[PDB]
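Asker: Right, I'll just put the structure down here and ask away after.
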Amino acid sequence: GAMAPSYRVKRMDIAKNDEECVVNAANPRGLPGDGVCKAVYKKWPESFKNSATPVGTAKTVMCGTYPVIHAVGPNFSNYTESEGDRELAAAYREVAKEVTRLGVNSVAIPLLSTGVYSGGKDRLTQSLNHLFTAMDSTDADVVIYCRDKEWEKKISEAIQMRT
Ligand SMILES: [Cl-]
Ligand SMILES: [Cl-]
Ligand SMILES: [Cl-]
């Protein structure tokens, strides 16, 4: 584990991360997709062999020796707010189990269900709080990746408030 486990946020493409493993914001069918998923497909295409997994789960596939944890958040256009909330929390719990199983000291993670699966709603606080609930008990250094300047400031504020 990391000596003093921390949370950090960076505004840049997760495909350029400096961590020991990456979490993909995957679709259930293991398709190249859009946004984060498409960037992950371009950088680690080998990790999409048999990566299909249900909503609310995570499935890790190696690209060489680099782990890609495919985490499937719900698409809020299809689920109710209640059911989608439950599946989003479940996907993050499965990411924490995989990060622990892998023995990594750091992990790069995007905010699940905040892009095209958001159902047109701002889900920064919802998704980030489920990330914290799952990852708080792990000892890996967590680096959250985002692309929006206002989201970077809000995620950074939420991290600092708890310290
Ligand atoms: Cl970039
Ligand atoms: Cl998304
Ligand atoms: Cl963003």
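Sequential numbering from 1, following the chain as shown.
According to its header, the structure was obtained by X-ray crystallography, 1.4 Å.
Keep in mind that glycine also has a Cβ here, set from the backbone N, Cα and C atoms.
What Swiss-Prot notes for the published mutagenesis of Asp13 to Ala (Swiss-Prot position 1343) is this: Partial loss of ADP-ribose 1'' phosphate phosphatase activity. Per Swiss-Prot, ADP-D-ribose binding site is recorded for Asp13, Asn27, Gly35, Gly115, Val116, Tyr117, and the stated evidence type is experimental evidence. What Swiss-Prot says about the mutagenesis result for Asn27 to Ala (Swiss-Prot position 1357) is this: Partial loss of mono-ADP-ribosylhydrolase activity; complete loss of ADP-ribose 1'' phosphate phosphatase activity. One entry in Swiss-Prot concerns the mutagenesis experiment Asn27 to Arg or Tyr (Swiss-Prot position 1357). Its note says: Almost complete loss of mono-ADP-ribosylhydrolase activity. Here the residue is the original one, while Swiss-Prot reports the published mutagenesis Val36 to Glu or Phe (Swiss-Prot position 1366) with the comment Almost complete loss of mono-ADP-ribosylhydrolase activity. Experimental mutagenesis is annotated in Swiss-Prot for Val36 to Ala (Swiss-Prot position 1366), with the remark: Partial loss of mono-ADP-ribosylhydrolase activity. Annotation of the published mutagenesis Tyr117 to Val or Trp (Swiss-Prot position 1447) in Swiss-Prot: Almost complete loss of mono-ADP-ribosylhydrolase activity; the original residue is retained in the structure shown. What Swiss-Prot notes for the published mutagenesis of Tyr117 to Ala (Swiss-Prot position 1447) is this: Partial loss of mono-ADP-ribosylhydrolase activity; complete loss of ADP-ribose 1'' phosphate phosphatase activity.
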Asker: Which of the three DSSP-derived classes (helix, strand, coil) applies to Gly35 (ADP-D-ribose binding site)?
Answerer: helix
Asker: How many angstrom lie between the most widely spaced Cα atoms of the ADP-D-ribose binders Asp13, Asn27, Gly35, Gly115, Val116, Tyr117?
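Answerer: Pairwise Cα check on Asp13, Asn27, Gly35, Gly115, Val116, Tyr117 gives a maximum of 18 Å.
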Asker: If one measures from the C-alpha of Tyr117 (mutagenesis position) to the C-alpha of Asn27 (mutagenesis position), what distance in angstrom results, rounded to a whole number?
Answerer: 9
Asker: In angstrom units, rounded to an integer, how far apart are the Cα atoms of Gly35 (ADP-D-ribose binding site) and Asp13 (mutagenesis position)?
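Answerer: That separation, Cα to Cα, works out to 10 Å.
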Asker: Roughly how many Å separate the Cα of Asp13 (mutagenesis position) from that of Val36 (mutagenesis position), to the nearest whole number?
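Answerer: Between the Cα atoms of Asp13 (mutagenesis position) and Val36 (mutagenesis position), the distance comes to 8 Å.
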Asker: Between the binding-site residues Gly35, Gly115, where is the Cβ count within 10 Å the lowest?
Answerer: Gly35
Asker: Determine the mutagenesis positions, out of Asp13, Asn27, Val36, lying near ligand 1 in the sense that the CB is under 6 Å from one of its atoms, and give them in sequence order.
Answerer: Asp13
Asker: Mind running the mutagenesis positions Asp13, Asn27, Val36 against ligand 2 and keeping the ones whose CB falls under 6 Å of it?
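Answerer: Among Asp13, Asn27, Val36, near ligand 2: none.
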Asker: Under 8 Å Cβ to Cβ from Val116 (ADP-D-ribose binding site), same chain, six or more residues apart: give me those in sequence order, or none if nothing qualifies.
Answerer: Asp34, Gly35, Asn75
Asker: How many Å separate the Cα atoms of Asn27 (mutagenesis position) and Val36 (mutagenesis position)?
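Answerer: Computed Cα spacing between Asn27 (mutagenesis position) and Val36 (mutagenesis position) is 11 Å.
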Asker: What count of other C-beta atoms do you get within 10 angstroms of the C-beta of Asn27 (mutagenesis position), across all chains shown?
Answerer: 21
Asker: Mind giving me a neighbour count for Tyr117 (mutagenesis position)? Other Cβ atoms within 10 Å of its Cβ, every protein chain shown.
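Answerer: So the Cβ neighbour count for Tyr117 (mutagenesis position) comes to 24.
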Asker: Whole-number answer please: how many Å between the C-alpha atoms of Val36 (mutagenesis position) and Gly115 (ADP-D-ribose binding site)?
Answerer: 9
